[PDB]
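Novice: Right, I'll just put the structure down here and ask away after.
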2 protein chains.
Amino acid sequence: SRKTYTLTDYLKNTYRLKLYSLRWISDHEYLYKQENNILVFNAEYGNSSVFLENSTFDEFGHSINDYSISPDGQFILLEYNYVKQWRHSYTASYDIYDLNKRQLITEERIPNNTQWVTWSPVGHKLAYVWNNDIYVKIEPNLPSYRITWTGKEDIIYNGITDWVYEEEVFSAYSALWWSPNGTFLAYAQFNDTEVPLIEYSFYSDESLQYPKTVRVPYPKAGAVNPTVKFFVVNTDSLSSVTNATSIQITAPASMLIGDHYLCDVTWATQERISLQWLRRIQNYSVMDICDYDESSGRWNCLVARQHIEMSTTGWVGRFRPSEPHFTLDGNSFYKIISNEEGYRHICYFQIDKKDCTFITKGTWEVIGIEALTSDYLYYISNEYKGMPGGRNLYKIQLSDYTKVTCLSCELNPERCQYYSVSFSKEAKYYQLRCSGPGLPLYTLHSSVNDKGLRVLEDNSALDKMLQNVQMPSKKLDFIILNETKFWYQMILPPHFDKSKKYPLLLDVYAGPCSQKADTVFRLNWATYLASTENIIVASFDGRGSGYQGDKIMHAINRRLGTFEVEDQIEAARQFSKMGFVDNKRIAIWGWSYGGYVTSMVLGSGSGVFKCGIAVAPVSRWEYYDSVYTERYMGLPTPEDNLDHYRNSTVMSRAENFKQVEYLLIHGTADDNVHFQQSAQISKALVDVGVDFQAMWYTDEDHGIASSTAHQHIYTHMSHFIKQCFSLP
Amino acid sequence: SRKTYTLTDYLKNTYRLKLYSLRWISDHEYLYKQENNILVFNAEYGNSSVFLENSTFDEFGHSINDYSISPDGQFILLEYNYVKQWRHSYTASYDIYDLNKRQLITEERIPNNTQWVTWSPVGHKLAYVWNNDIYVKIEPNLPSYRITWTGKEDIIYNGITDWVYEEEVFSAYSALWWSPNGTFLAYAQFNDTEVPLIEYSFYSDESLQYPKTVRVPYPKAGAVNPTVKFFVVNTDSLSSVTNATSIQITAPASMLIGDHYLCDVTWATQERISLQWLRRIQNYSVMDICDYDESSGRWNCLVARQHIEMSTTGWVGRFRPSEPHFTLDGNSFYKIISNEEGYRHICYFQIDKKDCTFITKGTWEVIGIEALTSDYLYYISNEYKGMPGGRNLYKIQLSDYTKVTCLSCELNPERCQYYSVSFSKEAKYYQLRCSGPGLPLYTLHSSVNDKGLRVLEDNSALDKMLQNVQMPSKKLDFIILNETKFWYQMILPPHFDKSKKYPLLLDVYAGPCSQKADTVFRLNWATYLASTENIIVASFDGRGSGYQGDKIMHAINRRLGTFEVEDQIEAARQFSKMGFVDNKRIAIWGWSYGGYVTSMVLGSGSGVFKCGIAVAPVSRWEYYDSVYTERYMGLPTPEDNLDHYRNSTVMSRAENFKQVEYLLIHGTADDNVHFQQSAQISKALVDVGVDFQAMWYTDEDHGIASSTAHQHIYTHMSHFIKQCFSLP
Ligand SMILES: *C(=N)[C@@H]1C[C@@H]2C[C@@H]2N1C(=O)[C@@H](N)[C@@]12C[C@@H]3C[C@@H](C[C@@](O)(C3)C1)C2
Ligand SMILES: *C(=N)[C@@H]1C[C@@H]2C[C@@H]2N1C(=O)[C@@H](N)[C@@]12C[C@@H]3C[C@@H](C[C@@](O)(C3)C1)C2
């Protein structure tokens, strides 16, 4: 009688997860948006006040896309006219609303087409980027000071990232770092003068008669990379009539002998900055610690204070060197480092000392350091019950490292095994956020004795509705391959019956440091395939996958498209043995790296798979960007790793594709994984006479995520899998 | 027979038609290559000898792509390093070989990357184009004289066409015309400075890291057109010291007032040139007659012998103003003109007098004038038996117009109903070429008494092979719609049984002045579809179609995408009535204009069609080029015909596509119908929520004709059609 979870339910979002997104603004209060009202909440007592009425700006004249309140509460930035660029970057217009008064400030407005804007950490200074140059406003109504004059579209970027830094290094458009004081503005400058341009057509609305050509500086593997410089300006000594002076901070000589990246920026105190640099060959990095000389007005970085991080087994950090967390006085810090057994744990460094001290150890990894006080360090790890796909909050007593208390493991052990967290300033309180395996649960806690204060959102509304649907369930378990555990999950049809044989869809990603088997609750395409189409959707984390130490993660070093492709295959065989999978109906699919792996598997001739779907696949590593690819594959030269570059293409395997049904899909405006990668696959298949199915999506990018395209691609894919599985 | 004509037979050319391609080199001799030997034949007596032995260039080194023998038989042009550009244009390398000395020329060679070369009509002068400039060689071993200095890639073309002139106007890359003497070289010059560029990606071999962007000056409907100038140079007065003096001949003043085209160049005598010009609104055309003033070195085009052609119902000519055929003295000419009743017939013009005299008349049309002698004019027409899809050779006695003799009608009336012809110099002999309904037949004849001399090729070898195969038959007939007859053909499966019900594939082109129902014999995809899959393949010639008078051809004027579309739908209903059609299984497909009509049809919500395939469709007329589109559609301005431009798009019909299965195919490097057109179709279907199948072919142009792609697309379409018809 009860309904199933339908494709339409997925597509139209019938069943919504409620969130509780808060922003701490002090040690005891947070802001929360509620029915477009902005409320301030007091953590200890839970009482609230309306800070911004949803009726304010009703007559503002534009739909306001976003807001940002200055730290000390005197102003609010209103973002409107948002126009998205890449994954993080975008352009917009801005108004400032004086809260003390009740006026929009009318003159010296932040310009249209501004590329980035930030408040300082304290007060109400602004820094923004417009036409690739940096500007500073001391007060919201005063004329800004121009800090840089070198900005040039597509060539010199001040205070914002170029394409490859945004996507691969900072995961952000911003390249601006205020000191905790607001006294100094640090920024990077990127120079793309000789980076080659990827070009592709954008077709736009039907009314455009000639297609547009988009051209983006974009280093493919082995190509010329952007260069970077780092500067710090004193925002307290700006002059109306004198250009502002930026002091440059140069990379360490061991970086200057070749191509290198600036990869981390972190203020330690009001007068100390930490910079991390990374060689183009990403197995060697340097942390520089630079102090302000108030007499010189200059910045010096003592070589004695440098810290070096090397890898023998692979690359530095999971995707990049980890962030250091400085003690209050700035003379020491903690960061995650891979230990001698290859597990990532918390290491304590002292700035004038050479080696660090491990504060944690064991056959599990620290995921992130979340907070630090003088008595305790709080971190997320997957230690609980030895499950790599679980996540919990722990605290370590800094006076006795043997005293670790888990703060989340036992709160709600059946419902909650995957936590993330958000601490107020000075770590007086924290919000816990459980993501599964039960429905997401948001709770507020006091750090004093780690006492629960109250439930913030328990998603009871969603619970009511789902009691009316036949939901699939999820199994998280492991198999053994050559003496080692590798984890998988299965999304199982409702009323699962291990005596019947089900079709199986292998959902893959398997890029380096990926994890597809975990304890989080999701409502997605797979929910539909299991609930309505009675398909099992499996995912497997093989060699190359993360959060289980370097032996596993680095197995793939200089060898992309090998072990992680074989392992997805062997996992599929082992699934086939289990007595509830029809071995005649095994499919595979994935997006991006998942599309690469899907294609390499389908072209392996294993005979294990009936059909597969690759969406926006990499096909050849020379086509993808330098920073991501070289991190794992080194350089595509005869002296380095050219030979596995050439050995790991989808194209070289065209012939074996005649054994399977293949659907190939790609967006024509994909700035990230270029349509090119897919166009070379289809051409190789044609050359060898293999029939297959294709679908391009006009003007969609890597995400294929406009509402209509998103509905369309999943509708198309369902049909393909239904037909491949002889489902009616 | 047991065996059928298979997809593989089509794809791999199991059964080849033999041809007999000769070139006349005088009034009674022709060259014909047998094996790789070049033979010279004597037409009167049929005897022959080897002109050039196949073993002459074994040591030449390069693969010779083609050859051209000079008129006086002394030299031969060898063409290698052939590189195709658009439909007619290409670059190549050239060697010249002295036939008397029996040695290759080594001094003053024709440059690499030459764009066009042509002997003078007499003797052995050479004119060629290189880097967009014209050069002339008096002797094959002497330095060439440079004629123009203005050539610049993609901007100034001397002696060759730009894109839209090659494709839509001259159907040729060449824009050079030797006078009959070889004394004068006339050439056109095209100026693309302000013509917008169409841009698209070319991906090339896998090894190319960054896709290349192709850029071509291409006027879309309504955009700035290239401009043209016309020049004549005296080749007998060239100096190695002084520059070549090119005399310009300017368009008439009635053309100069706005945008216009040079549409035809014809030498009449040694000192008389004919130029036809065409207004950009292509219902107005002017023919100039220009004479050399020997005493001034100038060319004068007097208005006394200027002729005007206008249309009130449509455009001028079938695709352009027809060619003039001058009598020997240059004082008069014959050309095809639409008469008072809208049928195209031969008209007699006397240079300095008004009007012309029609010398043919009737309900039918002359397809072309083929040859002109002192006594007779030879032309092809579809008079015979009132079949508009047949072609026959006639001659009209010049001294008495009522004396018309059909020369081909009765040669073999059951095998042969579609002839073309090739006359020798001065029309002493002609080769007849019959293309259907039976197997092709080549014969030689003499003009004196129209005696049949001998058979050249009768395709007996093909004949015996096909006797062993179950071949389809071809039905050619008409339905009456109003009081008008409209012709159609059916390719019928072997052992056709009118009591059975067969699935039907409507094969459409249906562009202006097209004809898809004729008596030609073809071995193509439809053959496979009828012979092996027992599918009926029908084509219908409705309103807009040619060779049946203006009333029918012009019906579509300024309204593309209406009657020709409706009529295809109406034909299928008629076909449905006929009791041998399963009206639950009717499909449609077409390429280019057929792709556009197919989609308009599928988007009409008519319910007659289950599925259809569009290959490289036009989707919106603003996307296609100015010369073709504007010819039928006028300009897309509010004051002209913008409303129907906007009413006749495929995109506006997307909603109705949810009623049919649709396959959309396009090549990414299509320089003619830009991929843009299908890119916008799929986008409209996505935005509307309609599922469909698609396939791009990377780096393929409009013909998708690389042998791997050609095999692939037809294999893909075959699978699609067989599933739509449930044909196991
Ligand atoms: C697929 N998403 C492409 C192709 C391979 C994985 C490279 N990839 C990326 O887009 C990367 N830039 C990602 C995006 C995101 C954050 C980082 C890790 C990642 O696994 C997920 C890949 C960099
Ligand atoms: C597809 N055939 C495209 C799109 C519309 C029909 C116009 N077309 C052409 O390619 C034209 N340039 C043609 C090519 C060839 C010779 C001329 C008449 C034509 O019907 C066949 C179309 C111009």
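All chain A residue numbers match Swiss-Prot; in order, they span 39-766.
Including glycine, each Cβ sits where the backbone N, Cα and C put it.
The following feature annotations were taken from Swiss-Prot:
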MUTAGEN   A:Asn85 to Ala  Does not inhibit dipeptidyl peptidase activity, interaction with ADA and homodimer formation
MUTAGEN   A:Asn92 to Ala  Does not inhibit dipeptidyl peptidase activity, interaction with ADA and homodimer formation
MUTAGEN   A:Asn150 to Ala  Does not inhibit dipeptidyl peptidase activity, interaction with ADA and homodimer formation
MUTAGEN   A:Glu205 to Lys  Inhibits dipeptidyl peptidase activity
MUTAGEN   A:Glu206 to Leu  Inhibits dipeptidyl peptidase activity
ACT_SITE  A:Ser630  active site, charge relay system
ACT_SITE  A:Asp708  active site, charge relay system
ACT_SITE  A:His740  active site, charge relay system
MUTAGEN   A:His750 to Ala  Inhibits weakly homodimerization and dipeptidyl peptidase activity
MUTAGEN   A:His750 to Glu  Inhibits strongly homodimerization, dipeptidyl peptidase activity, interaction with CARD11 and T-cell costimulation activity
Novice: Consider only the recorded positions A:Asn85, A:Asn92, A:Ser630: which of them have a Cβ under 6 Å from an atom of ligand 1? Write none if no residue does.
Specialist: A:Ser630
Novice: For A:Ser630 (active site, charge relay system), what is the secondary structure by DSSP, using just helix, strand and coil?
Specialist: coil
Novice: Specify the count of other C-beta atoms within 10 Å of the C-beta of A:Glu205 (mutagenesis position).
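Specialist: Looking across every protein chain shown, the total is 22.
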Novice: Based on Cα distances to A:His740 (active site, charge relay system), point out the closest of the recorded positions A:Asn85, A:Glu205, A:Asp708.
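Specialist: The smallest Cα gap between A:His740 (active site, charge relay system) and any of the recorded positions is with A:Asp708.
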Novice: So if the criterion is CB under 8 Å to a CB of chain B, which of the recorded positions A:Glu205, A:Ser630, A:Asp708, A:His750 qualify?
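Specialist: From A:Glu205, A:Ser630, A:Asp708, A:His750, flagged as close to B: A:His750.
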Novice: For A:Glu205 (mutagenesis position), name the DSSP secondary structure in the helix/strand/coil scheme.
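Specialist: The three-state answer is helix.
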Novice: Determine the most Cβ-crowded residue among the recorded positions A:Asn85, A:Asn150, A:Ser630, using a 10 Å radius around each Cβ and all protein chains in the structure.
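Specialist: It comes out as A:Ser630.
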Novice: Can you give me the same-chain residues 6 or more apart in sequence from A:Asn92 (mutagenesis position) with a CB-CB distance under 8 Å?
Specialist: A:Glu73, A:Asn74, A:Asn75
Novice: Of A:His740, A:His750, which of the recorded positions has the most Cβ neighbours inside 10 Å?
Specialist: A:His750
Novice: Provide the three-state secondary structure of A:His740 (active site, charge relay system) computed with DSSP.
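Specialist: Note: A:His740 (active site, charge relay system) is coil by DSSP, not helix or strand.
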Novice: Determine the Cβ neighbour count for A:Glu206 (mutagenesis position): the number of other Cβ atoms within 10 Å of its Cβ.
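Specialist: Total other Cβ atoms inside 10 Å, all chains included: 20.
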Novice: How many Å separate the Cα atoms of A:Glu205 (mutagenesis position) and A:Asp708 (active site, charge relay system)?
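Specialist: Cα-Cα distance, A:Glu205 (mutagenesis position) to A:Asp708 (active site, charge relay system): 13 Å.
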Novice: Distance check, please: Cα of A:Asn85 (mutagenesis position) against Cα of A:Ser630 (active site, charge relay system), rounded to an integer number of angstrom.
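Specialist: That separation, Cα to Cα, works out to 46 Å.
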Novice: May I ask which of the mutagenesis positions A:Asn150, A:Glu206, A:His750 is closest to A:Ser630 (active site, charge relay system) if we compare their C-alpha atoms?
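Specialist: Nearest candidate: A:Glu206.
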Novice: Reported as an integer number of Å, what is the Cα distance between A:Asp708 (active site, charge relay system) and A:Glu206 (mutagenesis position)?
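Specialist: Cα-Cα, rounded: 16 Å.
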Novice: So, in DSSP terms, is A:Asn92 (mutagenesis position) helix, strand, or coil?
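Specialist: Once the DSSP labels are grouped into three classes, A:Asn92 (mutagenesis position) ends up as coil.
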Novice: Is it possible to get the count of other C-beta atoms within 10 angstroms of the C-beta of A:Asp708 (active site, charge relay system)?
Specialist: 22
Novice: What is the interatomic distance between the Cα atoms of A:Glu206 (mutagenesis position) and A:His750 (mutagenesis position), given in whole Å?
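Specialist: So the alpha carbons of A:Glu206 (mutagenesis position) and A:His750 (mutagenesis position) sit roughly 29 Å from each other.
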